Amino acid sequence: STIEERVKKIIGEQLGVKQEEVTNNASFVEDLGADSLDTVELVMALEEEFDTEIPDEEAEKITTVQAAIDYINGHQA
Amino acid sequence: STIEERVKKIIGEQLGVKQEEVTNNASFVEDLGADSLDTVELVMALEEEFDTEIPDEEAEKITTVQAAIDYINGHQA
Amino acid sequence: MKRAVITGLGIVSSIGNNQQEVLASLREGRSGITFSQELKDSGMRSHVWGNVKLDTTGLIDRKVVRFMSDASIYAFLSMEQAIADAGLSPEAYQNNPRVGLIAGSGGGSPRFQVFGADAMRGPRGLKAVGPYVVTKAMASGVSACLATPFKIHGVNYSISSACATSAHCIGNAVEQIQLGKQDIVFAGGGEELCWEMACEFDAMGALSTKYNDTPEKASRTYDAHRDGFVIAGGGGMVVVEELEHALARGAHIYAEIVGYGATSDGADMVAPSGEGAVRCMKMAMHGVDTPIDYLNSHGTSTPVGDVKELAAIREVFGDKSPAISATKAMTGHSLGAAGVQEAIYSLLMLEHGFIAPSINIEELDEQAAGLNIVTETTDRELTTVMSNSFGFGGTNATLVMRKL
Amino acid sequence: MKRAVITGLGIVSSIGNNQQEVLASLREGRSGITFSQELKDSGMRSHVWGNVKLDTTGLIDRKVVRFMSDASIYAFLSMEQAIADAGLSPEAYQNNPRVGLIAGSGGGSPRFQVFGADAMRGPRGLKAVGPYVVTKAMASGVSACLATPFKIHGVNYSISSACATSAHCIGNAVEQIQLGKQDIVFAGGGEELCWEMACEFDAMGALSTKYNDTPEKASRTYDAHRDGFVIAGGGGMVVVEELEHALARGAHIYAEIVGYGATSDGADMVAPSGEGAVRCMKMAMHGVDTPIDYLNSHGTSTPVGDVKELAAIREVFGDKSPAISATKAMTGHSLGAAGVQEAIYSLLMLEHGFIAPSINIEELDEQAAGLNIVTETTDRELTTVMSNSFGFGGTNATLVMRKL
């Protein structure tokens, strides 16, 4: 699976939305119903899925599906 | 501090009695006020003091001070 | 004081995943006890349990289940069943200050309390713990995890009283109806099943260990060779409703709760005194002008516990011979879920006109002589039934239920 | 029905080990918060707590304390104080079916649950667990471990409702008196303090982390730069007594419990909706014909919680808000023990005629505008006081207490 597919799978599973509402410009909070606990676990779930460590300062900027894809794409090696 | 002296130390402090009540034929339940949970904890305390394991079939036989000294003496130190 | 009735129920137990499956098991005397590789692998001496035989994957929406331990999962599924069985729709019970929820567990979540500490001590620290451990592990997890998604606006809390937990939940719900404070209270409980919780009972010497090769024979209340209880998990929920409210909507009414006893032994921490149970049964029978036809005893299959309850029953009833059976010989002991599950078994016996058997009595204990202990499924028109629950700390609860 | 009064108090808290020590701390605005090496060493971000300043080692008889976790120990010491304060001899309250006990904790014992699992997984396995973990870790430990040694024969159970736990315990005790079922009910709670429990709140982002170098400034309810609550431990107990029973024995009466609210948000799992709190306060004021002179707010020092409570207070009271203070800025948040401790602080303010200060407000939150938040100790003749408690799962409790 591509990074985009894997990000969307994680977001869908975490937020309880079908891989169909998980469009690239969707905001976790404004569009996908994420609350403050969701935002904590979503960062953890992305860190686990892609075996990366996302600093708090960078995680606070990851508020949309595309921002998560962009971050993972830019932090492979 | 022989095996006999050590066994009586553990018993007296585990059951909260003066170190003169722990006569060799004193019963934990009949004389020293132990209940069924006290006897479980007392066996554990004897295992810790003497660094030996006491099997369940042999622990059930340890209901008197003499039974404790007899087992400990009969099984090294 | 208003009258309280039961208008719906739901159950997830070792002998069935709904009331139809449970009824069939009770009529057949079917055991819910199986061998547990998990208990054996943990290093325990007891290798048997009353497990819930249900794949719960996907049964609860993500935004709800993220907060839940297994006790809450079982209680939630039981509440869904009870809502449907009561004929209630969201416009009637949601966002309604007259509708409440009282449901508990005996121990929260040992599994998730241990998970949190293990995660904290691992290499990732706080980032491994995650944000959902408190609602899984807190003692009120069962009430919190249900009141929120079912949009409950009335009372919302848990009662905990060891193995009397969900019986006190029902009694407290009845009191809310009696005081006129609520029209409906969902009452019950749940309990997870795991080595994290079970191993501490083994360490006390309270669990059966001599029948691991024959799991369905391990739980054997009143048998001369009983050797401790068999641990179980599950959930149950009943809809407690004010009588005129139920009648006005044409509800199906299982029974009226005509008696509720709650007392304390003030004596031993882990063994019943008998004296508190006598007072508890007498309290629950006060003002009830019909005889007790059937008594579901607490009957855990421990050496000490079974004889004390038998003596209390003999003191309470003397001449009279209520039919008695211990359903835990079939089900195991579901701890905080036991009170509501046994109330439900008693309601099913009342509704369907039979007495479930007290199974695995190969040699009746000498202290049980003279009592009407039923060992084969027996059809009978019942009118009034009683269920007892007792817990560590000398806590007693009794419920009496009667046809309308 | 019957009327309920408080005739005795007992408390072990971060600001004092009895009611006299607490009274002095309240008048002085003294912080109970200290730096915790334990929390820091565990890997947490929050390094501050409201610890009980007492070594309880060896205080309670070995045969009683063997069953007890710290929550039970704190509640037990509080109960001894309350019995003495109420002037109750053993003959008056022991072995008495009309005397009960309703007391809880929010989470049982995370410490001893984790101990049990750690022991089981270590080299000695089951032989390292010992026989006392169930009574230490079960949710009803606080009621079980007290009802047994105090020889309680009436009601005996725990209510749990996260941080509303011991407020619901008091309210349910009042209901037992109102129902005519008990003449005295001891009501309260306890909570242990340990990294095993605290780390799961840090993992949610709920604890203060920016003030570890100035621990007494970390808890700062209604301040614009608050950043989470400060966890605390301790216990409290009150003697709830039927009015004619108290008058007939010449008891000292602190106050009558004239209102008790218990509601549910049915909304968010960890943030209050405000709507449920409005209904809870209105329920507690029903039939109360005097104004609220002082409100002890729940006031946790979280960003989200403080604003929701301020909005609820403004909706209930409008332009006539009572004097308000949040004692948790001094004490920290003792979780299941908070409700009874805050009821006790409110009763001391009522009895001694003063309002304790809401400390550490360097800049008042915008949402508090127009409310009478008291920030300096103020002598005032009070007649009617209110105390709010809220918990996870959307659970709300309110108590209103009034002089006779």
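Structure determined by X-ray crystallography, 1.5 Å.
Note that Cβ sites are derived from N, Cα and C of the backbone, with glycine treated the same way.
The Cβ neighbour count for D:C163 (active site, for beta-ketoacyl synthase activity), using a 10 Å radius over every protein chain in view, is 27. What Swiss-Prot records for D:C163 (among others) is active site, for beta-ketoacyl synthase activity, and it gives sequence analysis as the kind of evidence.
The active site, for beta-ketoacyl synthase activity annotation in Swiss-Prot covers D:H298 (among others). Counting only residues at least six positions away in the same chain, the Cβ atoms of D:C163, D:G305, D:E309, D:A326, D:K328, D:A338, D:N388, D:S389, D:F390 sit under 8 Å from the Cβ of D:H298 (active site, for beta-ketoacyl synthase activity).
Annotated active site, for beta-ketoacyl synthase activity per Swiss-Prot: D:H333 (among others), in sequence order, evidence recorded as sequence analysis. Its own atom aside, the Cβ of D:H333 (active site, for beta-ketoacyl synthase activity) has 28 Cβ atoms within 10 angstroms in the protein chains shown.
According to Swiss-Prot, the domain 'Ketosynthase family 3 (KS3)' annotation covers D:1-403, on the basis of sequence analysis.
Less than 8 angstroms from the CB of D:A4 (variant position) sit D:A173, D:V174, D:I177, D:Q178, D:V240, D:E241, D:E242, D:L243, D:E256, D:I257, each of them six or more residues away in the same chain. For the naturally occurring variant D:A4 to T, Swiss-Prot gives the following note: In strain: MA-1 / fabB3.
D:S140 (variant position) falls within neither a helix nor a strand when secondary structure is assigned with DSSP, and so counts as coil. Under its natural variant entries, Swiss-Prot includes D:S140 to F with the note: In strain: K1060 / fabB5.
As a natural variant entry, D:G299 to S appears in Swiss-Prot alongside the note: In strain: MA-1 / fabB3. All chains included, 27 other C-beta atoms sit within 10 angstroms of the C-beta of D:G299 (variant position).
Looking at Swiss-Prot, the entry for natural variant D:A329 to V says: In strain: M5 / fabB15. Note: D:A329 (variant position) has non-local neighbours D:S219, D:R220, D:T221, D:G299, D:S301, D:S358, D:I359, D:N360, D:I361, i.e. same-chain residues 6+ apart with C-beta under 8 A of its own C-beta.
Taking CA atoms as the reference points, D:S140 (variant position) and D:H333 (active site, for beta-ketoacyl synthase activity) are 21 Å apart. All chains included, 35 other C-beta atoms sit within 10 angstroms of the C-beta of D:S140 (variant position). Under DSSP, D:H333 (active site, for beta-ketoacyl synthase activity) is assigned to a strand (E or B) in the three-state scheme.
Checking the recorded positions D:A4, D:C163, D:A329, D:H333 against chain C with a Cβ-Cβ cut-off under 8 Å leaves nothing.
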